[PDB]
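Peer 1: What follows is a structure written as structure tokens; I'll ask about it next.
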Amino acid sequence: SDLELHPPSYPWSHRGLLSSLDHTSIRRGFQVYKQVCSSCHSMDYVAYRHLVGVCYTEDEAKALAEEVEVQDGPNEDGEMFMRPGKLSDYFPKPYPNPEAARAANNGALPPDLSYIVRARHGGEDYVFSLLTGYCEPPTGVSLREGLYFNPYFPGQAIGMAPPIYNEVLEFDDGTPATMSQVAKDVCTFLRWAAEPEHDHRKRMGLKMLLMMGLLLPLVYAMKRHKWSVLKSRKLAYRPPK
Amino acid sequence: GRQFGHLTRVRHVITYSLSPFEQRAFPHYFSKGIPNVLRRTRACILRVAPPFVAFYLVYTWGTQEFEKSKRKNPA
Amino acid sequence: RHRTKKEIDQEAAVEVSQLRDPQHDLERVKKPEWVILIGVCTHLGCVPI
Amino acid sequence: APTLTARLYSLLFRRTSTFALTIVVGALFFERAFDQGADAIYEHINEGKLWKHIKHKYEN
Amino acid sequence: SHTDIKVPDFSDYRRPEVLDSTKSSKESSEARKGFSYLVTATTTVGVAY
Amino acid sequence: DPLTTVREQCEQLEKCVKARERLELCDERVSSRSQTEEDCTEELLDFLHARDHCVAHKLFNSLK
Amino acid sequence: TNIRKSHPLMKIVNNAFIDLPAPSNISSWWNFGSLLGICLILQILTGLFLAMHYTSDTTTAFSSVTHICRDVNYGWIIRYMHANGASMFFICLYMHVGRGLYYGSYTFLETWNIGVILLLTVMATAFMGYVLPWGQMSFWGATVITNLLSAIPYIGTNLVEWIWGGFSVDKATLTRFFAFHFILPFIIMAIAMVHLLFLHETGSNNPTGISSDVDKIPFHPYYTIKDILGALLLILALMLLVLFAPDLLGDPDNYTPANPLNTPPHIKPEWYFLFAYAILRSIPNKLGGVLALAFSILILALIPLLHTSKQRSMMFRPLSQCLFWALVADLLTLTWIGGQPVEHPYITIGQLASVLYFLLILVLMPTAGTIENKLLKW
Amino acid sequence: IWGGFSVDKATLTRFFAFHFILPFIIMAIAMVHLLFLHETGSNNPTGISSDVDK
Amino acid sequence: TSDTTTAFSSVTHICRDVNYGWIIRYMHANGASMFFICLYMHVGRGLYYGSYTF
Ligand code: HEM
Ligand code: HEM
Ligand code: HEM
Ligand code: HEM
Ligand SMILES: C[C@@]1(c2ccc(F)cc2F)OC(=O)N(Nc2ccccc2)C1=O
Ligand code: FES
């Protein structure tokens, strides 16, 4: 407790002012979400239609939604049935309550992962450092072992076991699925989940700066034109005698 | 509400003016401009700068002290 | 809050005269092992750790 | 041998009507040319967008 | 005595087209209004965008 | 897994060596008596600070 | 006769924006009034378009804000234009007040005193808005500010429970705050018109603090084009915030939904409230702290009575200039201490900066003006 | 104006926002109304100028 | 509140649960009618008395 360590600056393909997300790295990172995180983590604000622009086709995302059963509201009996899964439906919920989340995870609540990048200082750098930074405790420090050592988590005792050295995932393009690379892809995706506007924001950003680079000197030249009359005026005082 | 014609009394002042179409929008813009900003900086530095440096010194001390307070060395 | 004997001994030992809001511990609790509180600071309403 | 500024004035800028007509024709043609360039600059900077999407389409 | 009122030299501030006292300004008024109105035209296009 | 390659190469660098040893002289200190309060949190966090800094500069060239 | 001059509506526009005699010599620092007006209309337009999609229930407030940013076409730019527009509003407010202080523009008693009301009204406005997305900082910020009223002797508890509509910040509080936050910028707009009316009795002050009746120019074209340039510089600074750093001034805890059971460990205001926050927690007493906080804003209404110099402006006053810049740097120090934990160096220096704030204004600047008078044999 | 294919979620919230703003716009147009009136003053039952008996 | 799920319920909440919410609600509903009664009398006055010459 009390003492803290703060994350380093990793050079993401999306860090710099005009730099978009790697969408191939978004694609891989969804797969990390589906395979690993979704069993414990809610993502209440991303639906299957959101992927269609970004990392999949319309047909692909329909098929990924088809993998899960949903629950739809009733027919004539007043019933609640289960449903093959669509595109309008949100990412599926592991738990009905927060209390059910706490009951599975020995008292600790796994937080929703929709905004987790924007909800922590450091953003993706913190999450990467949390994932790749699991180590042995130092001498002096004993845990519960219900709680686990991480130097990046405040207090040092995280209720999350390392979810990461497990070498998982169907890969399609088929890049190597190392602990470093699996963390790189998930963080790239979790940025997108926090900020879908990221790519549009920066395209607009370029368009702004280019326009302002035109418009600022031109409006300046307009104000200089009108003000010329005054800035070059000569006064003379000519009193009698 | 104040209006032209009713402001004040002025006697014996000639103003000479040129059209903006007759003249430069940026006359001697760097060659006269940068000497002027240099002269303006000199005129004000001794009034503006010394409070902010005194903030910076209290900033850098205060951050250094707090960081170094959050450490032991014997128990 | 379930109270250890060390804590109940310690709160009996506090000088009542020296405090901002002067109460003995005995007038605050119905039975001395159980202290029950509204978990809201009297300053500006933050929740104390 | 008269200037292009002089011609742009004489033909287009003198009447406020034609001046406004110049800007609006100017704005339509500018919107096309600016967007086309500013997309292509942003596109050349980036290259992991749906540059990739040859992979996953056309199979359908 | 009002005849002692010469207008002071504006050569410092004058556009290069209108420095020659023996040249008609009429010859350059089209080019000069052209330049300043092109500025305002280009601006309005940019602002419209 | 190229994190292992990079952390090994980072530990080579001069600031990390002096922080490993300051941790080592804390490891030895805290074994040595029956009842102590002292922690070695401060000494470890010191080292990973120097180590993960160098990690961040280098790691992402490997990752595809 | 012109149409512009004698048409009963166009009359008002004429006397405010066209034919208004203005000082030839007003600087950059006079741009902030029009910029504050721009800021108000920006907050109005983006805010209405947010109100078209936002719902004000505890169950749905966070979700509706999320809905704006993912699902509503261009809801993200409107949302971020609004959040950063609020910051732009306070940047312009502070530059404008500071201009008034330095240049003796506060000698326009009624104009100044309405500006104070304008400041207290935008402060109340931006507080109630920040609550609305129902993040963690929204909630605990709501908790801390509302509880400032509970320090008032005898009636204080009854007053806070009344503004809650309950025993804490809850359902009744959020909906309230939406309604009050909608109405108050229209009230601001009306008080801003009254502000401008009082100003037009005298016209503008200038850098020199000397009467400029001898050298007035028409507002149009000169300050119409100068204000246009000013607005485009405001748009640059706003768009830099929205399109390149949208979370820079935001607290990350506001991206976590409101929890009524658990505080954040830190708890800090938005940047523009950090000086006042530093002043409050400088006092080891409940009532003392809030009284200090209230007095830190309300002191501006006493600044007219503490004018002591025979010159209006600080332009010809090197002593006062040094003490003014000492105030600005004291305020920078207070904004630093505001944003930091209540621990070792920060407490005592926060106390010293708080003393110095009140020492500069109440004592030191009115002593400098008197010395400067004596120095000029005046 | 729906924000959709019928009167729905988007429509109601819209209508709350527009219904809040419009009476303040009304209040401003009512001031402009009263300004125009004060140029002439009031008409009367007779429709004859009442300058003689104000 | 201005959601489809809660709009009817919040109006109901005003009329049962909110202290004097019923008078405020009904003052509003009937005030709207009063507004139109006054609008129509006012327009009709204008028509009859030639006040439209302004
Ligand atoms: C999959 C690689 C994965 C990611 C990514 C991940 C993220 C993550 C974050 C960022 C936290 C928040 C830490 C904080 O509060 O600052 C966190 C928290 C917990 N998680 Fe997790 N999580 C990943 C996957 C998994 C899996 C597979 C499990 C179950 C083994 C798991 C569980 C938890 C728990 C419990 C926590 C709460 C920790 C605490 O505060 O004590 N997560 N997750
Ligand atoms: C709602 C935000 C406000 C708006 C819209 C606004 C409006 C403006 C406008 C348009 C001007 C004229 C141009 C200029 O000098 O800037 C001005 C001048 C003035 N304002 Fe404000 N104002 C506001 C806030 C304030 C505040 C907070 C104060 C200080 C308590 C202030 C005090 C004055 C004074 C004294 C002047 C006269 C300046 C002078 O001529 O030197 N105003 N106001
Ligand atoms: C009458 C016009 C206004 C309306 C209708 C309005 C409405 C809104 C709404 C609906 C929200 C909630 C959505 C959101 O958080 O993004 C909001 C939040 C906000 N309002 Fe306003 N607003 C108005 C003007 C104001 C003004 C004048 C200010 C003060 C500069 C202000 C400051 C803000 C702030 C700080 C927030 C929080 C933004 C955030 O971080 O999410 N708004 N307002
Ligand atoms: C927002 C609702 C309105 C308000 C607050 C209002 C305000 C008033 C006021 C205060 C008067 C002066 C006293 C009187 O003669 O009644 C008046 C007169 C007048 N109003 Fe309105 N009015 C409104 C609606 C209308 C409408 C709908 C019209 C017709 C299209 C109307 C046309 C006039 C005219 C012509 C007069 C001159 C009457 C005369 O002197 O005989 N007003 N208005
Ligand atoms: C935006 C803000 C604020 C704006 C204007 C104001 F005058 C006071 C405020 F607290 O509203 C709010 O809840 N916080 N946050 C906050 C307030 C007190 C303690 C901690 C955070 C603000 O900074
Ligand atoms: S000490 Fe301020 S709220 Fe607890």
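Numbers in chain G track Swiss-Prot; the residues on display, in order, are 2-379.
Yeah, the Cβs are placed from backbone N, Cα and C, and that goes for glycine too.
Per Swiss-Prot, heme b b562 binding site is recorded for G:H83, G:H182, and the stated evidence type is experimental evidence. The feature heme b b566 binding site is assigned by Swiss-Prot to G:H97, G:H196. Annotation source Swiss-Prot lists ubiquinone binding site at G:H201, citing experimental evidence. Record note (Swiss-Prot), natural variant G:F90 to V: In strain: 65, 66 and D. The unchanged residue is displayed.
Give me the lay of the land around each of these features.
Peer 2: Sequence-distant neighbours of G:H182 (heme b b562 binding site) (same chain, 6+ apart, CB under 8 A from its CB) are G:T126, G:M129, G:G130, G:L133.
Secondary structure at G:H196 (heme b b566 binding site), as computed by DSSP, is helix. Here the Cβ of G:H196 (heme b b566 binding site) has 21 other Cβ atoms within 10 Å, regardless of which shown protein chain they belong to.
Other C-beta atoms found within 10 angstroms of the C-beta of G:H201 (ubiquinone binding site) number 15, with every protein chain shown included.
Around G:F90 (variant position), the C-beta neighbours below 8 angstroms that are at least 6 residues distant in the chain are G:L37, G:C40, G:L41, G:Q44, G:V123, G:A127.
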Peer 1: Far apart in sequence but close in space: which same-chain residues, 6 or more away, have a Cβ under 8 Å from G:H97 (heme b b566 binding site)?
Peer 2: G:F33, G:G34, G:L36, G:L37, G:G116
Peer 1: When DSSP states are folded down to helix, strand and coil, where does G:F90 (variant position) land?
Peer 2: helix
Peer 1: How many Å separate the Cα atoms of G:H201 (ubiquinone binding site) and G:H83 (heme b b562 binding site)?
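Peer 2: Between the alpha carbons of G:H201 (ubiquinone binding site) and G:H83 (heme b b562 binding site) there are 31 Å.
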Peer 1: In Å, rounded, how far does the Cα of G:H196 (heme b b566 binding site) sit from the Cα of G:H83 (heme b b562 binding site)?
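Peer 2: Per the Cα atoms, G:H196 (heme b b566 binding site) and G:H83 (heme b b562 binding site) stand 24 Å apart.
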Peer 1: Check each of the binding-site residues G:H83, G:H97, G:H182, G:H196, G:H201 and report back the ones whose Cβ is under 8 Å from some Cβ of chain B.
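Peer 2: Answer, by Cβ distance to chain B: G:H201.
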Peer 1: If you count Cβ atoms within 10 Å of the Cβ of G:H83 (heme b b562 binding site), leaving out that atom itself, what do you get?
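Peer 2: The answer is 19.
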Peer 1: Which recorded positions among G:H83, G:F90, G:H97, G:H182, G:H201 have CB under 6 Å of ligand 2?
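Peer 2: Among the recorded positions listed, those whose Cβ sits under 6 Å from ligand 2 are G:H97.
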Peer 1: Kindly assign G:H201 (ubiquinone binding site) to one of the three DSSP-derived states: helix, strand or coil.
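Peer 2: DSSP assigns G:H201 (ubiquinone binding site) to helix.
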